[PDB]
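Asks: Quick one: the structure is below, and I'll ask about it shortly.
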Amino acid sequence: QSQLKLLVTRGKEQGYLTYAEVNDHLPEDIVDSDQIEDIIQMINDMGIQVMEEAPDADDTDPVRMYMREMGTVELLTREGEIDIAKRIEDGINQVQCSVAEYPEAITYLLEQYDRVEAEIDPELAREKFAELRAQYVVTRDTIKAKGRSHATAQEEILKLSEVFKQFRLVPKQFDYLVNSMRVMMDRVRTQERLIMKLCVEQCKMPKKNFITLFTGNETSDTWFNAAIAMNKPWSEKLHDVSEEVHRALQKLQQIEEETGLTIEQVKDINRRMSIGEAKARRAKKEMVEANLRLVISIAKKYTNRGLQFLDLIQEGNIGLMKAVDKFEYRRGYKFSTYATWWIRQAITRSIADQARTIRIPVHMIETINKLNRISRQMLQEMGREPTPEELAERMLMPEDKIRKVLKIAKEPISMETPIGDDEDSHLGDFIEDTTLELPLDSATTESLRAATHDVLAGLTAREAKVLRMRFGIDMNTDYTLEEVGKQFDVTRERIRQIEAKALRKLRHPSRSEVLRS
Amino acid sequence: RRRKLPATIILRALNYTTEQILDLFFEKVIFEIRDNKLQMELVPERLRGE
């Protein structure tokens, strides 16, 4: 209505395309560098019909749209923070316990320890690992013995779990173990999904019957041969897949032998582990989502230093993302400051490198800043400009090092910089190419080849080849006196004699003489 | 030099009510309702070109 009627009625056709008119007759926030192109594209060019394509199409900012979703406060207090942190520790605990349930993780740690000792107190390592191995070998015997039908034996199992929970593993170790267990489970569900895909679809067996039958043993062929001998219409198709299912069952039983666990319970522990992971991850995400303010607040001071606002607050977000990981609620220290340090370090370890086009080490940046901070006083504590010699004297470094330091400063200048302000000048247009050779020089080089190729003609074979091979021309790889002296019988001096005699021949011709210059 | 706005918004920005704004540009005309009728403060000079 308003925009359409005003634009159309007024622009008929505004004669000189009076831009500075209707742009003020538009709502919303003005002075944008976005809506500008949407008006200079409609007025002319595709006249008439374009003025009908405009309305039909008419029928913004990163940071402002970031503060938008950031608007969702969900702020926390000491009670809130401690609560979330508690859920984190609970999740992590359940995961680690779920890992403790996995015996192959313990035996693998044992095996890798024996690898470590085969090449942090060494005796202390031999101490704790001995405790683990001791509790392991005592729990292992209570398995096949079956004494105390997994009642008191389970007590020794959980005690072994506690012993395993006494070890403080490295992040890489835990991740490797957990990933290994998930890969093991991937093979398990691979065989299970294989059996299901083969029996249900290929053999036309309803999913109801498969869940009713397979869910039992899942390993022994007792369910398979009972499914075939069921005399059902979908039982006769099982014969065409007997070997496949057998292979899957045998492999799954192999997994039972690998993990040494009941196949009807590995899903349980892996499930609970997944539960713990999701809980801890969720809690930590809530943490980082909560302390979002701190990042932008402190990143404001680091603004304008070879890196935009978004990059700064982003490095601060990942810095905060790292701070939340290493923190516990059972600590007198709050999160507001502990996270702040990690954020400052995160952004300051980003502005240092990924700022200028050319590389630079941290110590260089620190030395540069220090030089500036020192230099800002010498011209203010005296009255004249800070001389480079005296400025270097007030420092540990000599002077020439500072000279080399200033040769690394600045981006530096870009080619697209105006200079003479002609029509129109560009700094990159005055930069001459030097890697190319003059056509004159190239012509002289070609004429030089022909000249030399014509000079070696007035020589003898046992002299032309000599000079040619010695200095290496028209044959790439040049040889020495020995490699030519062997191919020409007489060695060294003799071949040098002729090599000198050839040089004697070239004391009259003027071609190479003038080619010298 | 930006987008246009009604020149009465700056007056309000200077703490001027609508009634005060009207009493800064235009001359007021008072009417009285007495004896069940309508009277008017007639000014002869204002009746030019009407």
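Numbers in chain A come straight from Swiss-Prot, and the residues shown are 6-64, 95-154, 212-609, in order.
The deposited model was determined using X-ray crystallography, 3.9 Å.
Just so you know, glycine gets a Cβ as well, placed from its N, Cα and C.
In Swiss-Prot, a published mutagenesis experiment is listed as A:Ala553 to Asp, annotated Disrupts the interaction with Escherichia phage lambda antitermination protein Q. For the mutagenesis experiment A:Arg596 to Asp or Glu, the note given by Swiss-Prot reads: 2-fold reduction in activation of class II Crp-dependent promoters.
What's the neighbourhood like for these features in this structure?
Replies: Reduced to three states, the DSSP call for A:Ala553 (mutagenesis position) is helix. Taking Cβ-Cβ distances under 8 Å and a sequence gap of 6 or more within the same chain, A:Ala553 (mutagenesis position) has no neighbours at all.
DSSP assigns A:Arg596 (mutagenesis position) to a helix in the three-state reduction.
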Asks: In sequence order, which same-chain residues at least six apart have a C-beta under 8 angstroms from A:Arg596 (mutagenesis position)?
Replies: none
